[PDB]
Amino acid sequence: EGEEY
Amino acid sequence: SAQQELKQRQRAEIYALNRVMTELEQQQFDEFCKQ
Amino acid sequence: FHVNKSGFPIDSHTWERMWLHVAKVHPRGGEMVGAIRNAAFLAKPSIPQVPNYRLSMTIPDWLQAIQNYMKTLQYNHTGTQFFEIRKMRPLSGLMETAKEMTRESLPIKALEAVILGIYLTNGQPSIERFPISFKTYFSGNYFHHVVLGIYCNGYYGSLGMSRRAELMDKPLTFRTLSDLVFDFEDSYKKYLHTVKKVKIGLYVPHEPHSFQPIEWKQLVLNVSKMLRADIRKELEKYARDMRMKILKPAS
């Protein structure tokens, strides 16, 4: 996963 | 007008999609935390 | 990564690129996309009324009403930004785009929330507005985020939109710009983000037909390379200049 914002 | 009803269906579809991706983003986040 | 540059209604090429994106990113992508696009009927989402400032409101009340409007529009998770924000445009054009956001009433991302927060506070001359931008690092990628800093009656706060509750609105209770910025840095710590750059702009003029663009980068600090006391010294010096002098745009 990527943590956006 | 043909234009106005197209913008409304698109708005309905965007909000349905936004719910799905918000839910996806949430369980991906919980998935990440427990690892 | 996509941005709607085709207006409303969204054109076919932009529309398909949105669906192909979510089809690729979502685990049940094909089944879920077909479910929406083929739905015989879909409920029309309620359209929130644009907040109007009222004499019964405090400044914090007004900011909260603006922020609640933004939350009601919802953060845009679709992968397709719906309004093109050219950051370098004159304010007058950016304000037109902001009216357009209140008419189409679609989800928005951080940059659009900033433009909309300027539009919705142009009427309160005692609220000063200035962009605060962050470049952060997380597990091999850089991330850019922006919020709308607020200064009013001696206090700092912010409006904005984010995937994360702690990376957007902040009450008007920070006694210094540093306390505000440091609260964002501590909020980024929760999500394992290291803050690489912080960029503070100038006060945005309240004239809705301004020929001037927004200055986004009056002060740029490489905070990942700095000790906290020097970050505080630099932000305090800068914020004091904002409140007193009238500064030449860095651009």
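So for chain C, numbering is Swiss-Prot's, and the shown residues are 49-299, in order.
Per deposition record, X-ray crystallography, 2.5 Å.
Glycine is no exception: its Cβ is also placed from the backbone N, Cα and C atoms.
One mutagenesis experiment catalogued in Swiss-Prot, C:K119 to E, is accompanied by this note: No effect on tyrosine carboxypeptidase activity. Long-range Cβ neighbours of C:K119 (mutagenesis position) (same chain, at least 6 residues apart, Cβ-Cβ under 8 Å): C:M209.
Experimental mutagenesis is annotated in Swiss-Prot for C:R134 to E, with the remark: Slightly reduced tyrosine carboxypeptidase activity. According to DSSP, C:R134 (mutagenesis position) sits in a coil region rather than a helix or strand.
Experimental mutagenesis is annotated in Swiss-Prot for C:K135 to E, with the remark: Strongly reduced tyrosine carboxypeptidase activity. Taking all protein chains in view, 13 other C-beta atoms sit within 10 angstroms of the C-beta of C:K135 (mutagenesis position).
DSSP assigns C:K157 (mutagenesis position) to coil, not to a helix or a strand. Every protein chain shown contributes to the tally, and the Cβ of C:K157 (mutagenesis position) ends up with 25 other Cβ atoms within 10 Å. Quoted from Swiss-Prot, the note on the mutagenesis of C:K157 to E is: Strongly reduced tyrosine carboxypeptidase activity.
Counting every protein chain shown, 17 other Cβ atoms lie within 10 Å of the Cβ of C:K183 (mutagenesis position). Swiss-Prot documents C:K183 to E as a published mutagenesis change and attaches the note No effect on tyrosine carboxypeptidase activity.
Recorded in Swiss-Prot as a mutagenesis result, C:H193 to A carries the remark: Strongly reduced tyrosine carboxypeptidase activity. Summarising the environment of C:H193 (mutagenesis position), the number of other Cβ atoms within 10 Å of its Cβ, over all protein chains shown, is 25.
For C:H193 (among others), the entry in Swiss-Prot reads active site, with the evidence type a curator's inference.
DSSP assigns C:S210 (active site) to coil, not to a helix or a strand. Marked as active site by Swiss-Prot on the basis of a curator's inference: C:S210 (among others).
According to DSSP, C:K238 (mutagenesis position) is assigned to a helical segment. In Swiss-Prot, the entry for mutagenesis C:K238 to E states: Reduced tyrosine carboxypeptidase activity. The structure shown retains the original residue.
The mutagenesis experiment C:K247 to E is recorded by Swiss-Prot, whose note states: Reduced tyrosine carboxypeptidase activity. Around C:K247 (mutagenesis position), the same-chain residues six or more apart in sequence whose CB sits under 8 Å from its CB are C:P179, C:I180, C:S181, C:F182, C:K183, C:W264, C:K265, C:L267, C:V268, C:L269, listed in sequence order. In the three-state DSSP classification, C:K247 (mutagenesis position) falls within a strand.
Within the same chain, the residues at least 6 positions away from C:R134 (mutagenesis position) whose Cβ sits under 8 Å from its Cβ are C:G141, C:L142, listed in sequence order. Between C:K135 (mutagenesis position) and C:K238 (mutagenesis position), the C-alpha separation comes to 29 Å.
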